[PDB]
Amino acid sequence: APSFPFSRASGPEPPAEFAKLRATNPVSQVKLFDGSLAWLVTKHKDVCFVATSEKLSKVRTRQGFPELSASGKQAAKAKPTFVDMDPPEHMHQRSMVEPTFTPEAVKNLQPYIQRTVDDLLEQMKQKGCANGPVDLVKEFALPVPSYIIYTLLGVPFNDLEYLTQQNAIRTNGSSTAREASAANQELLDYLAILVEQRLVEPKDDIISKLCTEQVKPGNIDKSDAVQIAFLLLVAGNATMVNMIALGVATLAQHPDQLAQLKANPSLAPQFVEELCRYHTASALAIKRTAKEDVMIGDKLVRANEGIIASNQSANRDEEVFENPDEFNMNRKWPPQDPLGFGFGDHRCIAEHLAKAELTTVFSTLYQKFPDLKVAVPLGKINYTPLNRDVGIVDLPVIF
Ligand code: HEM
């Protein structure tokens, strides 16, 4: 059994194993870091089954849960939030915070999302690039989702820049473990204080809603509110940063499609849909353990065996998406959903917010900077390490 996670084939490409497995062995066994074996599911139809089967569990203290690193094994000890829950506990807690992320709520947020993107673009303009390229990640891709989710949670404007840097330090590949855990503690301590404050005078933010509607009535206590706030911050922020940077790099690689976006910004929604299919930047979140024996394709998965469902592979599934390895914002879409945001009950709570952010970015960025160019040769883009989810560490641009 091959070791898993697989490495990406190159900077921007998924692992090569997935295409071979989809063709010859779509439900296979892989070896995890601790020597345990898990089942790996690679086809779109089987990923959807894994994501919805009531015979499968996300509870991480069940025997056989497929942890991918040693830190995940000890993270499993903590009291769980809804990301790690099965029905009916899952939707009991998830529903406490879902109101902010509904399509209607996200529509109402659209002026604020646009103003955030406008302000940060204008800041970048004023900084200019007269002394060399600027890092689109540091200057733009990192603060845009950070400022928005921090603001929704309830962080005041003056604290945004410090907390944005601390969260970036958490996931920066060159941070030492001491730097990353210090940044982590800094975030948790800040959130505990903000929870104490909002318990005394609620405002109009997510933490206030949790304090007023759940903590004070005693449905949860204040430490649960901190953990839930923390989950909403760290679950998707690094992914959002990567998607923004990957969209710029991808457009630099497909000049003809960038030219269409420049001439018709209203193509931004379709560009975003294809971006999220092609660059599946969160590819290791659909994990389960079997509560009962379950048959997947031609394989029997026994109770207490772990399953990893690759939505990355599913998003390149030839049986669903014609020419899946071509980036084509003008593709015709089949009836089946792309799985960039997962599937089923656990499907990303922030799918609509994330797409609204991405759509706002790519309908605005080239109207503001029509001559935006990646400043280094495209073969020299600093992608995330090949053993990690696809992403971009820094992206020098001029404009
Ligand atoms: C492009 C941006 C993003 C992508 C590609 C993405 C992707 C995903 C994926 C693949 C999952 C697993 C879903 C499943 O189990 O089927 C997920 C879950 C989740 N994501 Fe996102 N995400 C993004 C942005 C965000 C943001 C901005 C937030 C929070 C503000 C967020 C919060 C969550 C949470 C809380 C879950 C767990 C949901 C549950 O189990 O009920 N994500 N996301």
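Numbers in chain A come straight from Swiss-Prot, and the residues shown are 5-403, in order.
Every residue gets a Cβ built from N, Cα and C, even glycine.
Annotation of the published mutagenesis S73 to A in Swiss-Prot: Decreases the NADPH-dependent activity; the original residue is retained in the structure shown. For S73 (mutagenesis position), the same-chain residues that are 6 or more apart in sequence and have a Cβ closer than 8 Å to its Cβ are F37.
Within 10 Å of the C-beta of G76 (mutagenesis position) there are 15 other C-beta atoms, taking all protein chains into account. One mutagenesis experiment catalogued in Swiss-Prot, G76 to A, is accompanied by this note: Decreases the NADPH-dependent activity.
Counting only same-chain residues at least 6 apart in sequence, those with a Cβ under 8 Å from the Cβ of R174 (mutagenesis position) are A184, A187, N188, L191, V238. Here Swiss-Prot describes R174 to E as a published mutagenesis experiment; the accompanying note says: Impairs interaction with NADH.
When other Cβ atoms within 10 Å of the Cβ of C352 (heme binding site) are tallied across all protein chains shown, the result is 19. For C352, the entry in Swiss-Prot reads heme binding site.
The note that Swiss-Prot attaches to the published mutagenesis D393 to V or L is: Impairs catalytic activity. Other Cβ atoms within 10 Å of the Cβ of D393 (mutagenesis position), summed over all protein chains shown, number 19. DSSP assigns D393 (mutagenesis position) to coil in the three-state reduction, outside any helix or strand.
In this structure, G76 (mutagenesis position) is part of a helix by DSSP.
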